[PDB]
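Let me begin by presenting the structure, written as structure tokens, before commenting on it.
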Amino acid sequence: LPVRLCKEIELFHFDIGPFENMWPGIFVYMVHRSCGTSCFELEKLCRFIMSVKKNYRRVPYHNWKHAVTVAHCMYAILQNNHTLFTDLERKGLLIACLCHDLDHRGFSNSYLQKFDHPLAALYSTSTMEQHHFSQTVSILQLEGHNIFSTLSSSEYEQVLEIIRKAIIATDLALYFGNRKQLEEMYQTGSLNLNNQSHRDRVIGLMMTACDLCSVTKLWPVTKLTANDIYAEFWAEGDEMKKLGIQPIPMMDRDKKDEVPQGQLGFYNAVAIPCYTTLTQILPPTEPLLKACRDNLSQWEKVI
Amino acid sequence: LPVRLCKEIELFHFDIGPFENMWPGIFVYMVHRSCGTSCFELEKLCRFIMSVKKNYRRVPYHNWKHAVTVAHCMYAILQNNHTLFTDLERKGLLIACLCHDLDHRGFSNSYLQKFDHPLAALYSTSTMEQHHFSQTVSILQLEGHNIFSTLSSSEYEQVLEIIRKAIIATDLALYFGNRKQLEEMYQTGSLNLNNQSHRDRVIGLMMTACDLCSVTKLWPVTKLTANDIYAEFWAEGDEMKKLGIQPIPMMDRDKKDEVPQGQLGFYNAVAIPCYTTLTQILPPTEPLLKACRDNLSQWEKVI
Amino acid sequence: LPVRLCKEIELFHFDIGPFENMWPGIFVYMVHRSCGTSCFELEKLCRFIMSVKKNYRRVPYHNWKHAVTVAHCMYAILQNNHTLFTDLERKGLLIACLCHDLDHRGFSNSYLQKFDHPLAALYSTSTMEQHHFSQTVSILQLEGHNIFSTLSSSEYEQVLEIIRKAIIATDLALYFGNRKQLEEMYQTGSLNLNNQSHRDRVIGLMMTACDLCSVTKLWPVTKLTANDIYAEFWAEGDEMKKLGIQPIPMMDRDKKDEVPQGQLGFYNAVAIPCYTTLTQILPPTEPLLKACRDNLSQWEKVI
Ligand SMILES: OCC1CCN(c2nccnc2OC2CN(c3ccc4ccccc4n3)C2)CC1
Ligand SMILES: OCC1CCN(c2nccnc2OC2CN(c3ccc4ccccc4n3)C2)CC1
Ligand SMILES: OCC1CCN(c2nccnc2OC2CN(c3ccc4ccccc4n3)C2)CC1
Ligand SMILES: [Zn+2]
Ligand SMILES: [Zn+2]
Ligand SMILES: [Zn+2]
Ligand SMILES: [Zn+2]
Ligand SMILES: [Zn+2]
Ligand SMILES: [Zn+2]
């Protein structure tokens, strides 16, 4: 891998670039360092990644880029807490992040409820996220695609549970309950990473941290990536108006003037608390929280 | 098919949604109700639809969405006049609507004349529309694609004539002559649906009604769909300027300020008269005309 | 080929139209006139073109359209100086123009340097242009794709050198040195087209003339094509800001107000001198220089 990449890829605020045919190679490098070169047979791994790529749709935000972006943050976190996680947790978490928003259409779980989409019926809650996980299992079941074929039956099942759990946590609606719980448990000292239940919740926050990691990049990246996600939200807002429903101001394109305020409110109520709590639990994740604040100050500089 | 769809799909102002991989299933449902489950062998029908889909290009307006939209209106009209049409007319009209603007490039017959396109030479008048029909026959001749293989030789030929005739009527230039003729014939009581010549002209107006049915949707749908068609017209206007020709204000992107007036003039001169005459001939088609007027009032509310 | 095309395709300011599936046929016509019908076996030639088409990416400016546009200018120049070039130079120059910006991503050699892209390492200078040529050889080596299989070993090698040389000259950074040299040599009468070294440099200027030939079209074409290239530059400018680097005002989308001035400065410093020197050396290329000036006056009419 090129010289500037090797150096900067260890940084939290890294951007993966505009060259799509490098991302597969970038991801493999992250796996070969955090996990190891023995972890996965390489032939099977590329085959897997190509298929995951194939099943990300060409939407503005929730796309193959995001997937690899989200995965890299998880790599940074893994590299700065190398002593904390097992072989199977490092294997399963990078993979989870890559598959975490598979076959996403660019519509929230809200919109899939009110459209009466077949997926809403099949999955009552966390619609897209269970889909994302089902897609993941489908891709694993293709021939030459079981990247976990070295594993024993016992180990295979645990890593699927990690991945299953992790992906679900990316449902932003479950983050709030999960953080408030971790906040309590840190302050009272009851939080303990040898307790599998506690361990799950931290990983959950880790996944939320990564899912939002566009707010921990440099300002030019954070501001341009904002255009992508509004492209999706305004589209979903247009489809709400088609249903006759009034969409919330976050998705109404006729309220671009209220964007600065919304970003302000979103950092205060969600982004900052996320990285605040994450830093407490994993001190080496400070840069995410710092970079987050820098972008919060820039949203103020607008208004 | 999902609960909200079953209910609302019987409504004229229905929108088919942003999910492409439902449209095939929606269309089949419309066929299985208006026509019947025996009408078409299902294996052959999907194969047919997939190929029709494949031959719609990715243009802003005249696309796979429009095709299915236009087809649904025809279904609503069929369902509210179930007693008027034969087996072969219901078979052939939904199919015609789906294929009616096949392989459309997003350029009018006007622009294909002045570019000296090979299609202009091959079809002097109604260039795109004969193309649309030729495309349709090509798709029917593929193996496993003759959805009319149950039919006798006699019946097959008639349904092709229905489809041939119907598609041609979508040429907006032929609508004016066809309406004025139907207006006369209704008022003087000479109009008679047992006269095959009269029958053809009504179907013609039905196809024009469906081709324009974006003006009979709810206001948010009608207004956003407007953006799509101007995307095409302004592109064609750009290609005129490339030829050195001055394009008409409908296609000049430098005259966005004249859009409200143009829509006003278009409803008065074309859209309203179309649905006015259609209501007289088929009373159950009132909702289209009402919805049309509601959108006319909204264009006034602008200026 | 259609009547209006036959006529206008001999004109310098010709536009190739918005119909992609004609461009292959247009290009073959240009080859069959300037070069001849014996030059290339037709089966192999289409196969070649389809593959070249396949390897142009869907970027705003540097795309399959540009390639065919650039190639046509070269055809006009060839047709108005028919007595000056050999069989192998006519074969090789149209082909070179079609392949000249193969697999272009829409990023300059500047951006590929600062991203530390693998191509920057492989080709120190003229990064994209050597790539373009390598792509060309790759496409020639496919089975049924050696359009130069009639040629003797001797002739094949020379035409590859013509193509190699020509493509490299499209690197705008090498144009300045090449023009200043030709300017001197014309005025002092030392310039001589029987001297292979001099011959190369003229061809170089010819390729630069063609690469920029969007400035020698009619004004509506020149002005709209401008939107395409800024789409690319502003994207590259966005990727610079992502790297933390400040991009030059040509690529900063926040400076759209400085576009008129930039186009002004670009015509004076590059475009006009190019066609000025080209006219001196090949008098029949006057129309390019005239059309160029007309577009320079229109940029003044803005400010
Ligand atoms: O700048 C990079 C983006 C920022 C937003 N991201 C989000 N990810 C998940 C959920 N929500 C995100 O941001 C949306 C945009 N926000 C809001 C909220 C309220 C608003 C009210 C009015 C106008 C705009 C609003 N935007 C939340 C991803 C990275
Ligand atoms: O709102 C949904 C659209 C409305 C227009 N449609 C049309 N279908 C077929 C033919 N023409 C249509 O509308 C065009 C837009 N109109 C005009 C006419 C004159 C204008 C003059 C100046 C500026 C804009 C104009 N638009 C006709 C489809 C649904
Ligand atoms: O109008 C048709 C285009 C004109 C520009 N073309 C160019 N080709 C190769 C290299 N450069 C081209 O133009 C770019 C645009 N120019 C500039 C230069 C300085 C600027 C400064 C501020 C803002 C915009 C600038 N654009 C050069 C292709 C055809
Ligand atoms: Zn998600
Ligand atoms: Zn995500
Ligand atoms: Zn049509
Ligand atoms: Zn149509
Ligand atoms: Zn180039
Ligand atoms: Zn070029």
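Just so it is clear, chain A uses Swiss-Prot numbers, and the residues here are 730-1032, in order.
If you're wondering, the header gives X-ray crystallography, 2.8 Å.
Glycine too: its Cβ is placed from the backbone N, Cα and C atoms.
Mapped onto three states, the DSSP output places A:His791 (active site, proton donor) in coil. As annotated by Swiss-Prot, active site, proton donor applies to A:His791, with the evidence given as similarity to another entry.
Every protein chain shown contributes to the tally, and the Cβ of A:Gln992 (3',5'-cyclic GMP binding site) ends up with 22 other Cβ atoms within 10 Å. Secondary structure at A:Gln992 (3',5'-cyclic GMP binding site), as computed by DSSP, is helix. The 3',5'-cyclic GMP binding site feature in Swiss-Prot is assigned to A:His791, A:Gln992; the stated evidence is experimental evidence.
All chains included, 22 other C-beta atoms sit within 10 angstroms of the C-beta of A:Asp940 (divalent metal cation 1 binding site). Positions annotated as divalent metal cation 1 binding site by Swiss-Prot, on the basis of experimental evidence: A:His795, A:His829, A:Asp830, A:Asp940.
Over all protein chains present, the Cβ of A:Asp830 (mutagenesis position) has 25 other Cβ atoms lying within 10 Å. Here Swiss-Prot flags A:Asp830 as divalent metal cation 2 binding site, drawing on experimental evidence.
Swiss-Prot gives this note for the published mutagenesis A:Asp830 to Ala: Loss of activity and of zinc binding.
One entry in Swiss-Prot concerns the mutagenesis experiment A:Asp830 to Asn. Its note says: Reduces activity 1000-fold.
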Next on the checklist: Let me spell it out: for each of the recorded positions (A:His791, A:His795, A:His829), count the other Cβ atoms within 10 Å of that residue's Cβ, using every protein chain shown. Which one has the most?
Outcome noted: A:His829
Next on the checklist: Nearest of the recorded positions to A:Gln992 (3',5'-cyclic GMP binding site) by CA-CA distance, picking from A:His791, A:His795, A:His829, A:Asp830, A:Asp940?
Outcome noted: A:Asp940
Checklist entry - Cα-Cα separation of A:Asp830 (mutagenesis position) and A:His791 (active site, proton donor), in Å? => result 7
Item to check | A:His829 (divalent metal cation 1 binding site) versus A:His791 (active site, proton donor) - Cα distance in angstrom | outcome: 10
Next on the checklist: Need the DSSP three-state call for A:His829 (divalent metal cation 1 binding site) to compare against my parser.
Outcome noted: coil
Checklist entry - A:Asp830, A:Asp940, A:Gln992: which of these recorded positions put a Cβ within less than 6 Å of any ligand 5 atom? => result A:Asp830, A:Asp940
Next on the checklist: What is the set of residues, excluding A:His795, A:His829, A:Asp830, A:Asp940, whose C-beta falls within 8 angstroms of the centroid of the C-beta atoms at the divalent metal cation 1 site?
Outcome noted: A:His791, A:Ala796, A:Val799, A:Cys826, A:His833, A:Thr899, A:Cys939
Next on the checklist: Which secondary structure state does DSSP assign to A:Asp940 (divalent metal cation 1 binding site), in the simple three-class scheme?
Outcome noted: helix
